[PDB]
Amino acid sequence: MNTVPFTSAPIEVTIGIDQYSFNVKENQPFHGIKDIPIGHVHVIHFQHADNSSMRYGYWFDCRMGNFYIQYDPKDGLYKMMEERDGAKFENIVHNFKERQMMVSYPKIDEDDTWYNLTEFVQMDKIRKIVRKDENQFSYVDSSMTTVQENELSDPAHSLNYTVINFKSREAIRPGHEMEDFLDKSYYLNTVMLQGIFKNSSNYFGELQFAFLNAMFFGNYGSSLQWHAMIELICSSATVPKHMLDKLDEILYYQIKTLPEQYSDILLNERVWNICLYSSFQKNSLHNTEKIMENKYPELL
Amino acid sequence: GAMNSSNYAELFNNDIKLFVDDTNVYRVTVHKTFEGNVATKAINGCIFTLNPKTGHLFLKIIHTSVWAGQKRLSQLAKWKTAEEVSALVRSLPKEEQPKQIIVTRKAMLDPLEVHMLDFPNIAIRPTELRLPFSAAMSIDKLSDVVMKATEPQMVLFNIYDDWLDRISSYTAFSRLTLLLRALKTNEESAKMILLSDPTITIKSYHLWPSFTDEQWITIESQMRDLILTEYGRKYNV
Ligand SMILES: O=C(NCCc1cccs1)c1ccncc1
Ligand SMILES: O=C(NCCc1cccs1)c1ccncc1
């Protein structure tokens, strides 16, 4: 079990850690979050009580270093930093625990939610989507735009998701125009899976990461990427059976976890209705279809 | 963006453009089978591809053999249309290729867009106009060449005949659309109006009779009258 200590909490902020969130008051005594489960990526995110705009946060993996949070009064935000002095870090964290100045990551034992949402997400892939190689952790916020979004302006601050475009030369083989547009299997399996992602686990990891950024930061371009990666699978007549089964589990826990009051903006009516009811895979997503119908029958 | 009553005059500027109408590509007769079931029998069709500035009608005949052994023919027809339009553009010299293609039905947009990926600077556009190009098969010479075809075939016509020697392309397009609107709303009457007079001839390479200017005014008036009457009948107004 690992710890992300906080130097202090100068400004009133709602802090999230994965799917949990708590409030800290201005200058409240507070020195971080303990008992964070090893073995998964994690995200620690912030929304200032004075600016409900700009949710922001940091993806990290405690196996990759000792990380702490410190408020910057010049840039006005809670910054993740790495401590290279192992002994100095243990001592800080030991003191703060003894003083009982840390909230505990509140995982229930029966609960596999976070595992299920991050199963294929790997910190090394996040850092290729979010390029800032001097840090072991990755910053994301509500306003960051995607590479594809940019093509339609600052590159250093972009989400480098794999560009999917169903009306592109990459997606359409010359001479197979109609075939490839109505059956995206060759774009999915040859171009994306074999070509770019190398395997389905990396594909699913980008899909899961896009959803999580959409959910936690309201990052619109991530939402577009998540829907696009769902639609590419659903619009393919030929998909490995192991992928369909795993997609159904992936989407089930995403739909399960989505805040009810955000379904209107986070869920694209057209994509979901097409995927669950018109696409080749309309009958391959039984758990996802069952939860969507019982929880958001309005959308459909 | 979409083409409508407001940017109507863009059709007659000097940016090359083409209209594509696919309404006569896949044509069937519906009949009963011996067992009392219903079946279709395809007949030859055509893509109607028109430069509204010159009157150029690239008429691509779609022979029934193209449907042999294929499923979902109404859907295939849209892709076949897009394939043939793309092939036409590729065959044209660069300086004759359109800068825009306007499709008369929105369902042609994705098929043409996909077939034209090699021409990213050709805009594919829909229209809000209710253009009557489906009535093209009411023009006898066009119907005749489509039905007689025994193989795929592209046939050329000037759908304006020689009109542009005396009138503008705006006026020529308005006359053509009036003629086709009439033939669409009441083909028999429309045709009676155009051929009533045995003394007015149709040139070998022309589709329409050789009316003087004054005779065109009488004709156009009579076509207008036809269209409005039929409309009163339609809606009981
Ligand atoms: O409440 C305590 N633990 C911090 C957790 C927090 C709960 C909600 C936001 S911060 C506590 C109280 C007093 N002295 C030491 C520890
Ligand atoms: O002027 C004609 N041809 C060249 C202009 C065009 C090019 C393509 C279609 S019309 C023409 C006229 C009458 N009948 C057949 C052809």
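Each position is counted from 1, following the chain as shown.
Using N, Cα and C of the backbone, Cβ positions are placed for all residues, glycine too.
What Swiss-Prot annotates here:
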type    : residues                                   : note
MUTAGEN : B:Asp21 to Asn (Swiss-Prot position 1853)  : Reduced growth at 30 degrees Celsius. Strongly reduced growth at 16 degrees Celsius
MUTAGEN : B:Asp22 to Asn (Swiss-Prot position 1854)  : Reduced growth at 30 degrees Celsius. Strongly reduced growth at 16 degrees Celsius
MUTAGEN : B:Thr23 to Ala (Swiss-Prot position 1855)  : Reduced growth at 30 degrees Celsius. Strongly reduced growth at 16 degrees Celsius
MUTAGEN : B:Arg105 to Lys (Swiss-Prot position 1937) : Severely impaired growth. Reduced growth at 30 degrees Celsius. Strongly reduced growth at 16 degrees Celsius
CA pair B:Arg105 (mutagenesis position) / B:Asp22 (mutagenesis position), Å rounded to integer, equals 8
For B:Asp21 (mutagenesis position), what is the tally of other C-beta atoms lying within 10 angstroms of its C-beta? 22
Within its own chain, what residues at least 6 apart in sequence put their Cβ under 8 Å from the Cβ of B:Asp22 (mutagenesis position), listed in sequence order? B:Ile47, B:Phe48, B:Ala77, B:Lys78, B:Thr81, B:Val103, B:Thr104, B:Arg105, B:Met108
Protein Cβ atoms within 10 Å of B:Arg105 (mutagenesis position), excluding its own: 16
Nonlocal neighbours by CB distance (under 8 Å) for B:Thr23 (mutagenesis position), same chain, sequence gap 6 or more: B:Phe48, B:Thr104, B:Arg105, B:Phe133, B:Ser134
